[PDB]
Amino acid sequence: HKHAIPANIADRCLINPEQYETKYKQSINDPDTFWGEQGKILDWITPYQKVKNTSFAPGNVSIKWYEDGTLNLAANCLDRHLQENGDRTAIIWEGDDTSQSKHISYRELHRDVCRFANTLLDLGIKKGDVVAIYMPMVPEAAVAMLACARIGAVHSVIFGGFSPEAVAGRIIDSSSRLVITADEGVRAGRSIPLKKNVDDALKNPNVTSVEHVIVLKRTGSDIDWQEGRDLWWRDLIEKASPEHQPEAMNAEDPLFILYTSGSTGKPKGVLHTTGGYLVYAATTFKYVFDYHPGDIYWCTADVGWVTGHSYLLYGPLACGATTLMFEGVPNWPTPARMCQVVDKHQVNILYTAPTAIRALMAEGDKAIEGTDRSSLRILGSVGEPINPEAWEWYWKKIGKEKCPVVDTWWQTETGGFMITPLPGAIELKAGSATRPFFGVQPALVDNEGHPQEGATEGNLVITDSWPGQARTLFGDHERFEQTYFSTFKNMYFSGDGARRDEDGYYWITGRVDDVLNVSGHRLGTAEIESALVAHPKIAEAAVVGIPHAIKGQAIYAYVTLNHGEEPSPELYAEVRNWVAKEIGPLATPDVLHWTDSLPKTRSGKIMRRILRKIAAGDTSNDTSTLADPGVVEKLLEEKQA
Ligand SMILES: CCCOP(=O)(O)OC[C@H]1O[C@@H](n2cnc3c(N)ncnc32)[C@H](O)[C@@H]1O
């Protein structure tokens, strides 16, 4: 059953049950009045008059919010906080090594953002240029992102764990003019070779657009240097003026691109504009985490993911919050690390991932030994379904049974929270994301697109726009419409399945398309398959996900070798290492299943449902449409070994 709203939260909450009901209704009945007023969470240089201007219609997918208005993201996240709060900490940085930490005030962060903005301008970067950021979890990554946004450059942040090949791919598609990186990242007492990875990427003959690499000397390690191209971060920023006046950007000027894995093909650049995105990030942050001035807030997500964009940086700083950036991992040196960070910086709001929760839960009270945790008032969960038992352990052990847990469902494409509890408004069910946010109209449809009413399950769609919605796929608006708006006409299709219960609470069950969730990472089965087939011994591959107690899903790859090739344990590790090279360690198959028995239909289609079942440990329960039905038996045998 339900968790009641505690008394401490009821007494302070920004949105109560009744305000949620009232605001939700208006957001839906009158978007223009609702978002017109809510848009004032931001400072606008010239005020908007238009609010909502959107369509999901076939051939006319067009999303626009606050369009005739102008603003600066960096002014909203920095400059406007200066007069009264310049001395308030903007970012608490906690090093992988706990002996290393910083408190960076709004004034401090502003100064460096201005210097770096000038640094970028002097290097020839202009409004609209794409800048590639390949950084570890250090404050300079934020400086780099905020400075791009200040001058209307379009940053494209590349998760540090991506391979040189994956970096090349993102740089090529985006025509990035500059790469910003560090010599090495530090994670769990170990180096990560970032700049070296950038060198390798830039040797790709198809990379033609990068003019400079800016390098942060994080570790001081010996690295290669290309004279002319490579520039030290300190060398540049020390030469730069701390004076920079922000220019008005139009609400619909592109702000960033984020490569995101899909059901088809290689990752695409999901694009966000400026006004609606930032309004939505600030609004969701404030109401869902119940942010009050003085609250120390910690989102654990990496900067290279949308959660790190919206909920580490943009949402929090637009609201004048203290946000915490942690360089390392929540269980190094010990499982208690996460709660040690909480104690050390008196974190009041913690927002993390079920993969982490499961990792700490496996260690039991080792995750909490010698720690206090009393500063916490709110907990959050993101990025993957959370099982009830994990949710209960998190609520009990980290939250001391005193903290609401906000399970926030959303996606790169949605820009901010979509279905989520509000801590003082909505009673909680372990495992449920609960109710839509203001502006969000979800529905469940069957495979044919008939809407399902009452307590039911189906494909999760959103039937109208909301300020934070992604506007396009970089350089390919037609693929944007086809990818999201063609399956169920006039609706945004998320690619998730969900059930809705008798209370109207949504329970998100995961992707219904060919998209995996591995340790919280969204990866397409097809991109793993291509990476596998690029191997000169591999003929065919079929990749499925299997349940995994820790990772949520593990990657299971059926692999057909070229005629004349035999498997080995040598080849096992080789092929795993090959995928880690093609994409990154995050996409390394957990299982390689050597076979010549892929179930192909008369047409040649791969019978993917059978492969899924077999990989999952099913041994029983159509084979008639199938060239050689005997493959199923062979597949089972091989699985049993
Ligand atoms: C939210 C930041 C991560 O965004 P990405 O675009 O990388 O992945 C979005 C997908 O993560 C899952 N997902 C995300 N949050 C939840 C969630 N809270 N519950 C269940 N599944 C979730 C859903 O399948 C979704 O389609």
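Note that chain A is numbered according to Swiss-Prot, with residues 5-625, 628-647 shown in order.
Recorded method for this deposit: X-ray crystallography, 2.2 Å.
Using the three backbone atoms N, Cα and C, a Cβ is placed for every residue, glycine included.
Taken from Swiss-Prot, the feature ATP binding site applies to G387, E388, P389, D411, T412, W413, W414, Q415, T416, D500, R515, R526. All chains included, 24 other C-beta atoms sit within 10 angstroms of the C-beta of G387 (ATP binding site).
Cβ neighbours within 10 Å of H539 (Mg(2+) binding site), excluding its own Cβ and spanning all shown chains: 19. Per Swiss-Prot, Mg(2+) binding site is recorded for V537, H539, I542.
The C-beta environment of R194 (mutagenesis position), restricted to residues of the same chain at least 6 apart in sequence and closer than 8 Å, is empty. Mapped onto three states, the DSSP output places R194 (mutagenesis position) in strand. The annotation that Swiss-Prot gives for the mutagenesis experiment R194 to E reads: Results in a 2-fold reduction in the catalytic efficiency for both ATP and CoA. 2-fold increase in the affinity for ATP and 2-fold reduction for CoA.
Under the heading of mutagenesis, Swiss-Prot lists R194 to A and annotates it as follows: Results in a 2-fold reduction in the catalytic efficiency for both ATP and CoA. 2-fold increase in the affinity for ATP and 3-fold reduction for CoA.
For the mutagenesis experiment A357 to V, the note given by Swiss-Prot reads: Results in a 2-fold reduction in the catalytic efficiency for both ATP and CoA. 3-fold increase in the affinity for ATP and 3-fold reduction for CoA. For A357 (mutagenesis position), the same-chain residues that are 6 or more apart in sequence and have a Cβ closer than 8 Å to its Cβ are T304, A305, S385, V386, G387, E388, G524.
Where Swiss-Prot documents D517 to P as a mutagenesis experiment, the accompanying text is: Results in a 2-fold reduction in the catalytic efficiency for both ATP and CoA. 3-fold reduction in the affinity for ATP and 4.5-fold reduction for CoA. The Cβ of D517 (mutagenesis position) lies under 8 Å from the Cβ of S267, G499, each of these being in the same chain and 6 or more residues away along the sequence.
Experimental mutagenesis is annotated in Swiss-Prot for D517 to G, with the remark: Results in a 2-fold reduction in the catalytic efficiency for both ATP and CoA. 2-fold increase in the affinity for ATP and 10-fold reduction for CoA. Under the DSSP three-state reduction, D517 (mutagenesis position) is assigned to coil, being neither helix nor strand.
Under mutagenesis, Swiss-Prot gives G524 to L with this note: No acetyl-coenzyme A synthetase activity.
Here Swiss-Prot notes a mutagenesis experiment, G524 to S, with the remark: Results in a 2-fold reduction in the catalytic efficiency for both ATP and CoA. Almost the same affinity as the wild-type for ATP, but 9-fold reduction in the affinity for CoA.
Here the residue is the original one, but Swiss-Prot notes a mutagenesis experiment at this spot, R526 to A: Results in a 2-fold reduction in the catalytic efficiency for both ATP and CoA. 3-fold increase in the affinity for ATP and 4-fold reduction for CoA. Under DSSP, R526 (mutagenesis position) is assigned to a strand (E or B) in the three-state scheme. All protein chains considered, the CB of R526 (mutagenesis position) has 20 other CB atoms within 10 Å.
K609 (mutagenesis position) falls outside any helix or strand according to DSSP and counts as coil. Over all protein chains present, the Cβ of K609 (mutagenesis position) has 11 other Cβ atoms lying within 10 Å. Under mutagenesis, Swiss-Prot gives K609 to A with this note: No acetyl-coenzyme A synthetase activity.
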**Study point:** Distance in angstrom, CA of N625 to CA of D628, with 2 unmodelled residues intervening
**Key:** 8
Practice item. Indicate the candidate from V537, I542 with the smallest number of other Cβ atoms within 10 Å of its Cβ, considering only these binding-site residues. Key: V537
Check your understanding: At the level of the C-alpha atoms, what whole-angstrom distance separates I542 (Mg(2+) binding site) and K609 (mutagenesis position)?
Key -> 19
Study note, to complete from the structure: If we take the residues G387, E388, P389, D411, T412, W413, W414, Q415, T416, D500, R515, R526 that the record assigns to ATP, their largest CA-CA distance in Å comes out at 18
Point to revise | Integer Å distance between the CA atoms belonging to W414 (ATP binding site) and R526 (mutagenesis position) | key: 13
Practice item. Measuring CB to CB from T412 (ATP binding site), give everything in the same chain under 8 Å that is also at least six residues away in sequence. Key: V292, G384, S385, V386, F421, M422, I423, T424, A437
Exercise for review: For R515 (ATP binding site), write down the residues of its own chain that are at least 6 apart in sequence and whose Cβ falls under 8 Å from its Cβ; none is a fine answer.
Suggested key: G499, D500, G501, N521
Review point. For Mg(2+), what surrounds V537, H539, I542 with a Cβ no more than 8 Å from their Cβ centroid?
Key: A535, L536, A538, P540, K541, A543, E544, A545, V563, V579, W582
